[PDB]
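Have a look at the structure below before the remarks.
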Amino acid sequence: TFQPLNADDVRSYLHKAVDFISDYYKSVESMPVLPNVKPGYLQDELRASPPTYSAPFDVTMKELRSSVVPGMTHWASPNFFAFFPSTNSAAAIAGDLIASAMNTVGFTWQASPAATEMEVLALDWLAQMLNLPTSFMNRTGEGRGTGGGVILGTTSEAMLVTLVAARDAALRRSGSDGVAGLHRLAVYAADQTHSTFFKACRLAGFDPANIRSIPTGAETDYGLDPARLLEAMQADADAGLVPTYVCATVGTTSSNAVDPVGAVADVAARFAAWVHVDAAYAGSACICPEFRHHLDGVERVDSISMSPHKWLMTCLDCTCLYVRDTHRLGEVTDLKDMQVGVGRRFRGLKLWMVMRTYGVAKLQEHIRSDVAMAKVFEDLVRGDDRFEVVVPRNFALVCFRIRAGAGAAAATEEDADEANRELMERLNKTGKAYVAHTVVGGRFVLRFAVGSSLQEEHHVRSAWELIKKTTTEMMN
Amino acid sequence: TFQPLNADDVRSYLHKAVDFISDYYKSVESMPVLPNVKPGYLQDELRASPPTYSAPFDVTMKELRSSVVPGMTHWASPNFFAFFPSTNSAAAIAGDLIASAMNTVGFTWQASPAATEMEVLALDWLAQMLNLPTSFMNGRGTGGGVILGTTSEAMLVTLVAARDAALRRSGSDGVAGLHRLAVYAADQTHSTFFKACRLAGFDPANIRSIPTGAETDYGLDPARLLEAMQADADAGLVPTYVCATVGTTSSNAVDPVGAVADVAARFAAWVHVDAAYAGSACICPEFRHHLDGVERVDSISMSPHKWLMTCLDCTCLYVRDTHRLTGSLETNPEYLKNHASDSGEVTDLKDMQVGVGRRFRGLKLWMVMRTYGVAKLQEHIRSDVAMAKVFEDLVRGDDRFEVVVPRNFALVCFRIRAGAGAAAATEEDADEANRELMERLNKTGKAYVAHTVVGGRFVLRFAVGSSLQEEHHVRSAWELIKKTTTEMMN
Ligand SMILES: *Cc1c(COP(=O)(O)O)cnc(C)c1O
Ligand SMILES: *Cc1c(COP(=O)(O)O)cnc(C)c1O
Ligand SMILES: *NCCc1c[nH]c2ccc(O)cc12
Ligand SMILES: [Ca+2]
Ligand SMILES: [Ca+2]
Ligand SMILES: [Ca+2]
Ligand SMILES: [Ca+2]
C-alpha cells in the first residue's frame, strides 16, 4: 500500500520545494558566497547510516536548510563572479521539473517520439539563432538539412565522441589494421584549450607523444596562430604521422581568447583533419549579430559545441553538439550514437521552454546586458592606475590584476603576484564576492566573470568598490 | 529589466508545472501507453523557427499539453511493461527540482562543499544498504564512489583505468600495444559495454563476447571464460578487463561474481560488475547472495534510476581503489586550484568522471533514503517482486504459454508455446504468433510490451514495477493477454 507518487505527497513535497526555492533566491545575497566549512563538516552534522524508518518531508527539508545550504558555494548569488556563471531561468527549472516527473528514457524514437523530436527541434532552433549553415541542421523549413545535433551532458563528452569519430575515420584513411595504426595519429589544440580536451584525447586512445599543445603568446592575444598550427601539422605529416583532429576554441576558459576559426579550418583541410569548434561559453553570445563574426568559417569545420547551461539560462546539464554532413558517419532523430550512454533523461524540454517562453529578442538582450555590465567593470578597472586589464575583453569576462608598481607592497612582478593572491583571499573572506584566479603570460591574474542570473549592474559596481577598498587597506 | 529568476515568475511557473504533474499522474493511465504520431509531427505543430517575442508561460504549458504529451511514450503509466521501469518518487523529484534551482557546479569540493560531501554521504548510505564490503567505502581505505549519469560512463572510466594499467605493465610503447589488449563479457551483457570498449580504443577483434546457453540460465560460464582468456594469453594478447552482469537486460541472467573474479585473477584482469537494474534488489537480504564474491572485484555499478525510485539520471559507481581511476582521469588546471584540493583531504569528483562540470545529483538520492528509509525501500523491492510472481504463476497455469527462464527479480519472460493452437503449430509459427500478440497488445493502448530473443526464440518480456502500477494493473494485463491470444487462435 506504499505509493511513492501518491497525489498528496507529490503536491505537498513539490510545494515545499517551491517554497524553499522562492526563499532561497530572495535571501541568497544575504549569505556568504563561499562557505566557512572545512572538509568533512557534513558527516559531523548528519547521521552516519541511512534511517530504518521514514520521516516526514519536513524533517528532510529542515536538514537541507540546517546542514546542506550553509555548506554550499552559492553559484546563484549575485556576488558570484567566478569561473563562468551557470545562468538559469524559471522556464528552464520548470521544464526540468516536468521532465523529471514524466521520467522517460529516449534511447530510440519509439521509446518516446515527442522527446526525440523536441531535442531535434530545440537543436534546429538554436542552430538558426546561431546562424549555422544548413549542413549542421536536421530539419529545415520545407525539407532536411545535411547535418545533425545531439544534446550532451558536458563539453568533454562532445570532445570525446568527435575525437572517437575522427579517430576511426583516420584509422581507415591510413589503412590501419583495426587500432594497430593508432600510434601514428596526432591531434592538435592551442595551449589555452581546456585541459579536459587533452584528457579526452587520452581517453580516446591517442598516444601522449602525439597530443600537441600549441604554444600561444600575447602577440595574438593568446589565440591560436594558424602558422604555428601548420608548422606542427606539416612536421608530423613529414615524419610519417597522421594529423587527425584540431580543436579550435572560441572563448577560452582562462582569458576568453578566440581562435581564428576559418583560418584553422583552412590549415587542417590540407591534411583532411577533423576540426571541432569548442564554444562552450562564448557560443551563446553568437546569437547576436555583433558576436557572430567569431564563428566565421564554421561552414568549413566538422563539428561545433556550446553549452546553454553556461550563458543561455538553462540549468545543467545541457551541451549542444552539432556535426556537419552526417552522411560521412523520413525518420527524425538526433545523433543518438554520438553520446557516451544510450539512455539518459529528456534534456530538450527545458531548452525549448526557454526559447518558447522568452524568445530570441530577450535571449539576445540577456547577452547584451551581461556584456554591458562587463564593459562597465572593465572601464572602472581601466580608470584606476593601480590595476591593469591584462587582455582585451571579448565577452563578459574581464581579467585584471594589481600591477607591479601599484604600491611598495607591489614593487616587483613577483610581489604583485602575491598581492593579487592576497586580494582574492581577502575578497572571498568578506562573503560579498567569490573571485578566483588564473595565470596569463606567467602572471597571477584575477578573473571577473559577469552574468550570474540575479546579478544587476549595482552588484558589479559594489564589487569594484570592495576591490578598491580592499586593495587600499592592503597597501596600508 | 529582464530578470528570468524574478520571484513572481519563479513561483507561478513552478506552480503551473506542479499542477501539470498532478493532472498528469491522475490521467496518465487513461492515455494510450504508446502514441499514435508519425515522425516529424512536432516541428509541424510547433514551428520551424523559434519566436522573436516572448509568450506567457501559460502558452508554453498549453503547447506542452497539446503537442508534446500526445506524442510521448508514457514510462510513468501503470501499463508500461517494457525494458525496465524508471521508478520515481515525490522525494526524488523534489530533490532534483531543488538541485536544478540552486544550480551549483561541483567540479571541485571547493566549488561547493555540500554538493560533494552529500554525494559521498549518499554513496556511503547506499553502500551500507547494499552491504558492500567496506573496501568499497570511505583512515587507511582506498575505496570510494561516484554518482555518474549512466552505466555507460561507469563502464567507460573503468575500462580506461584497466587499459592504462595493462598498457603500462605489459611494456606498450605508448599506445602501439593497444591492439594487443583483450576484454571479455557474456553475450547477454548490455550492448553499451561493447560500445564503451570501442570508445576506449580496444580493437574490435579483441572484444570477446562469450556465448551463454540454457545450461547456465544464460549466465556466464566461468569455465568458458577461462578457456577464452587462456587462449588469448597463450597467443600473446593481454587479457585486460572482464564485465560480469547481475540481472541482464534481456532475461535477467546472473553471472557468478566470485568464480568470474577468480578466473580473471589468474591474469590480473580488471573485474567490473554491472548490476544496473538488479543491484537495487540487493538491499534485501534474500537477494544479496547474487553479489557474493563482490569483495574480490575491482568495481561495481548500479542505477537507482531504474529500481530505486530516483529519477534519471543516477548511476552509482564503487571502486576498491580510487587511485586507479583518478590516475587516468585527473586534471590540474590552474584556474581550478584551491587549498582544499592541494591538501589531499578531498576528492574532487571531476577526477572520477569524463567531464568537468556536474549537477548536485547527491541531493535527490539522499532525499529518497532520508525521507522513506530502508524498510520502505526494501518493501518497495519485495512488493514489485511479488507482483511479478503473481504474473509468473498466472502464465504457468495456462498451457498455451511458457515461462522461458527462471524469474530472479521482477521481470518475467514468457511466450506463446509451440503447439498451443493452430496459429502456433511449429516454432517458426510461435515466433510469429508472439510478434502479433505483442503488436496487438500495443495497439490497444492498455499495454506496452517489447520482445527479446532467448536461445533463438522470440520472447515477450513483462517488466513489472512502474511506480504508479498496482497488482490489479498486472492481473488486468494478464486478462488482456489471454483475451488477445484466444482471438488470435480462431
Ligand atoms: C566550461 C568549459 C569547459 C568545461 O567542460 P565540461 O566538460 O562541460 O565541464 C570546456 N571548455 C570551455 C571553453 C569551457 O569554458
Ligand atoms: C538498462 C541496463 C543498462 C543501460 O545502461 P545506461 O547507459 O544507463 O543506459 C546497462 N546494464 C544493464 C544490466 C541494464 O539492465
Ligand atoms: N572549468 C570550469 C567552468 C565550468 C566547467 N563546467 C561548467 C558548467 C557550467 C558552468 O556554469 C561552468 C562550468
Ligand atoms: Ca512539412
Ligand atoms: Ca544578466
Ligand atoms: Ca590531487
Ligand atoms: Ca511498486
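Numbering of chain B is taken from Swiss-Prot, so the residues present carry the numbers 21-158, 163-514, in order.
The deposited model was determined using X-ray crystallography, 2.3 Å.
Cβ atoms here come from the backbone N, Cα and C positions, even for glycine.
Taken straight from Swiss-Prot:
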BINDING   B:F104, B:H214  serotonin binding site
MUTAGEN   B:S106 to A  Slightly increases enzymatic activity
MUTAGEN   B:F127 to A  Reduces enzymatic activity 5-fold
BINDING   B:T175, B:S176, B:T273, B:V380, B:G381  pyridoxal 5'-phosphate binding site
MUTAGEN   B:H214 to A, F or Q  Reduces enzymatic activity 50-fold
MUTAGEN   B:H214 to Q  Reduces enzymatic activity 20-fold
MUTAGEN   B:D298 to A  Abolishes enzymatic activity
MUTAGEN   B:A300 to G  Reduces enzymatic activity 7-fold
MUTAGEN   B:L336 to A  Reduces enzymatic activity 40-fold
MUTAGEN   B:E358 to A  Slightly decreases enzymatic activity
MUTAGEN   B:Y359 to Q  Reduces enzymatic activity 20-fold
ACT_SITE  B:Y359  active site, proton donor
MUTAGEN   B:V380 to A  Reduces enzymatic activity 5-fold
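Where Swiss-Prot records a feature, it is marked here on the structure.
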residue: B:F104; record: serotonin binding site; Cβ within 10 Å: 24
residue: B:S106; record: mutagenesis position; Cβ within 10 Å: 25
residue: B:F127; record: mutagenesis position; Cβ within 10 Å: 23
residue: B:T175; record: pyridoxal 5'-phosphate binding site; Cβ within 10 Å: 27
residue: B:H214; record: mutagenesis position; Cβ within 10 Å: 21
residue: B:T273; record: pyridoxal 5'-phosphate binding site; Cβ within 10 Å: 20
residue: B:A300; record: mutagenesis position; Cβ within 10 Å: 26
residue: B:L336; record: mutagenesis position; Cβ within 10 Å: 26
residue: B:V380; record: mutagenesis position; Cβ within 10 Å: 25
residue: B:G381; record: pyridoxal 5'-phosphate binding site; Cβ within 10 Å: 26
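Proximity to chain A, taken as a Cβ less than 8 Å from one of its Cβ atoms, holds for B:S106, B:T175, B:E358, B:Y359 among the recorded positions B:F104, B:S106, B:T175, B:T273, B:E358, B:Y359. Listed in sequence order, B:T216, B:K219, B:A220 are the same-chain residues six or more apart from B:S176 (pyridoxal 5'-phosphate binding site) with CB atoms under 8 A from its CB. Less than 6 Å separates the Cβ from ligand 7 in the case of none of the recorded positions B:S106, B:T175, B:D298, B:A300.
Just so you know, the Cβ of B:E358 (mutagenesis position) picks up 14 other Cβ atoms within 10 Å once every protein chain is counted. Taking the Cα of B:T175 (pyridoxal 5'-phosphate binding site) as the reference point, the closest of the recorded positions B:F104, B:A300, B:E358 is B:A300. Flanking an unmodelled stretch of 4 residues, B:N158 and B:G163 have Cα atoms 8 Å from one another.
Once Cβ contacts within 10 Å are tallied over all protein chains shown, the mutagenesis positions B:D298, B:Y359 are led by B:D298. Highlighted here are the recorded positions (B:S176, B:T273, B:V380, B:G381) whose C-beta falls below 6 Å from ligand 3: B:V380, B:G381, in sequence order. The separation of B:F127 (mutagenesis position) from B:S106 (mutagenesis position), Cα to Cα, is 27 Å.
Taking B:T273 (pyridoxal 5'-phosphate binding site) as the reference point, the recorded positions whose C-alpha atoms are within 10 Å of its C-alpha, out of B:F104, B:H214, B:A300, B:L336, are B:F104, B:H214, B:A300. Residue pair B:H214 (mutagenesis position) / B:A300 (mutagenesis position) shows a Cα separation of 10 Å. Between the CA atoms of B:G381 (pyridoxal 5'-phosphate binding site) and B:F127 (mutagenesis position) there is a gap of 5 Å, rounded to the nearest whole number. In this structure, B:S176 are the recorded positions from B:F127, B:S176, B:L336, B:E358, B:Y359, B:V380 whose C-beta falls under 6 Å of some atom of ligand 2. Among the recorded positions B:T175, B:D298, B:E358, B:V380, B:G381, the ones whose Cβ sits under 6 Å from an atom of ligand 1 are, in sequence order, B:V380, B:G381.
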